[PDB]
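Visitor: Take this structure first; my questions come after.
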Amino acid sequence: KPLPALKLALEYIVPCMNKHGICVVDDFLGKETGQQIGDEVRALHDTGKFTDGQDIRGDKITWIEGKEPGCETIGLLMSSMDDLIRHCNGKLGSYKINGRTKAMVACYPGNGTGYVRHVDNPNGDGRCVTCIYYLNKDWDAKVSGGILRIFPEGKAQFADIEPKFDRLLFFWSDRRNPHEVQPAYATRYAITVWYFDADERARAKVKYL
Amino acid sequence: XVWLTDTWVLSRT
Ligand SMILES: O=C(O)CCC(=O)C(=O)O
Ligand SMILES: [Mn+2]
């Protein structure tokens, strides 16, 4: 029996994020839904829908709104992420979360591709929580690499996150969590949504021309 | 159903 979403949010995600600034939920959606999402992602890849994510990053990406034909299960993943954030009921830090990005479907196509150490939102662009879902059946970093290494500020030790199938990850998007995607030696897929704090986003520190 | 609170991983099942 999977934990209900409300209980998972209030009794784990909230306290875990407030304590550590990083939170992993394994077995988020189960094997059938996870494999369905994998099929949808591989279909997007196989039909040539990705573009360069860019030296700094070697991923290939596409943005998914959730209602597109062939992306129904990705849309279900996005609505499930949204439900969890809603259940958190403003207890994630002092943020007032009111919006998010589309889903960034990303592939590191093996061959040692990765993402150098970076902060997702270093310039106050409104993004407060990074939420990533991994869909790599049988991934083993021993063989394929691709660890997400996070370097939380104020801690001497780093946190290694393998991109395991059906794994959901949250972390604060600001400077507290610099991170890198270590070289990947197999096709590594993940889906990211970023959630916005309404006030920070409204300050418009970033203008997109 | 167990969270080791010094860690940041929990399985939902
Ligand atoms: O795929 C991952 O584990 C993280 C990717 C990342 O840091 C990014 O796209 O900003
Ligand atoms: Mn990042």
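Residue numbering for chain A follows Swiss-Prot, covering 186-239, 250-404 in order.
Positions of Cβ are set from backbone N, Cα and C atoms, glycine also.
Here the residue is the original one, but Swiss-Prot notes a mutagenesis experiment at this spot, A:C201 to A: Little change in enzyme activity. The annotation that Swiss-Prot gives for the mutagenesis experiment A:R252 to A reads: Reduced C-terminal ODD domain (CODD) hydroxylation of HIF1A. One entry in Swiss-Prot concerns the mutagenesis experiment A:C266 to A. Its note says: Little change in enzyme activity. Feature annotation from Swiss-Prot assigns domain 'Fe2OG dioxygenase' to A:291-392; the stated evidence is sequence analysis. The Fe cation binding site annotation in Swiss-Prot covers A:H313, A:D315, A:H374, and the record cites experimental evidence as its basis. For A:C326 to A, Swiss-Prot lists a mutagenesis experiment annotated as follows: Slight increase in enzyme activity. Looking at Swiss-Prot, you'll find the mutagenesis A:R383 to A noted as follows: Reduces enzyme activity by 95%. Summarising the annotation, Swiss-Prot assigns 2-oxoglutarate binding site to A:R383.
Quick one: where do these features end up spatially?
Guide: Note: A:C201 (mutagenesis position) has non-local neighbours A:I207, A:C208, i.e. same-chain residues 6+ apart with C-beta under 8 A of its own C-beta.
The Cβ neighbour count for A:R252 (mutagenesis position), using a 10 Å radius over every protein chain in view, is 17.
In the three-state DSSP scheme, A:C266 (mutagenesis position) falls into the coil class. Here the Cβ of A:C266 (mutagenesis position) has 22 other Cβ atoms within 10 Å, regardless of which shown protein chain they belong to.
Sequence-distant neighbours of A:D315 (Fe cation binding site) (same chain, 6+ residues apart, CB-CB distance under 8 A): A:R322, A:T325, A:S368, A:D369, A:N372, A:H374, A:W389. In the three-state DSSP classification, A:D315 (Fe cation binding site) falls within coil.
Secondary structure from DSSP puts A:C326 (mutagenesis position) in a beta strand.
A strand conformation is recorded for A:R383 (mutagenesis position) in the three-state DSSP classification. Non-local contacts of A:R383 (mutagenesis position) by the CB criterion (under 8 A, 6+ apart in sequence, same chain) comprise A:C302, A:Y303, A:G305, A:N331, A:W334, A:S339, A:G341, A:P358, A:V376.
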Visitor: Which of the recorded positions A:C201, A:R252, A:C266, A:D315 have a Cβ less than 6 Å from any atom of ligand 2?
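Guide: By the Cβ criterion, which requires under 6 Å to ligand 2, the hits are A:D315.
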Visitor: Please give the Cα-Cα distance in angstrom between A:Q239 and A:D250, rounded to a whole number; the 10 residues between them are not modelled.
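Guide: Roughly 8 Å, rounded to a whole number, separates the two Cα atoms.
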Visitor: Summarise the domain 'Fe2OG dioxygenase' (A:291-392) by DSSP state, stating how many residues are helix, strand and coil.
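Guide: Counts, helix then strand then coil: 4 helix, 57 strand, 41 coil.
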Visitor: Using all protein chains in view, find how many other C-beta atoms are within 10 Å of the C-beta of A:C326 (mutagenesis position).
Guide: 24
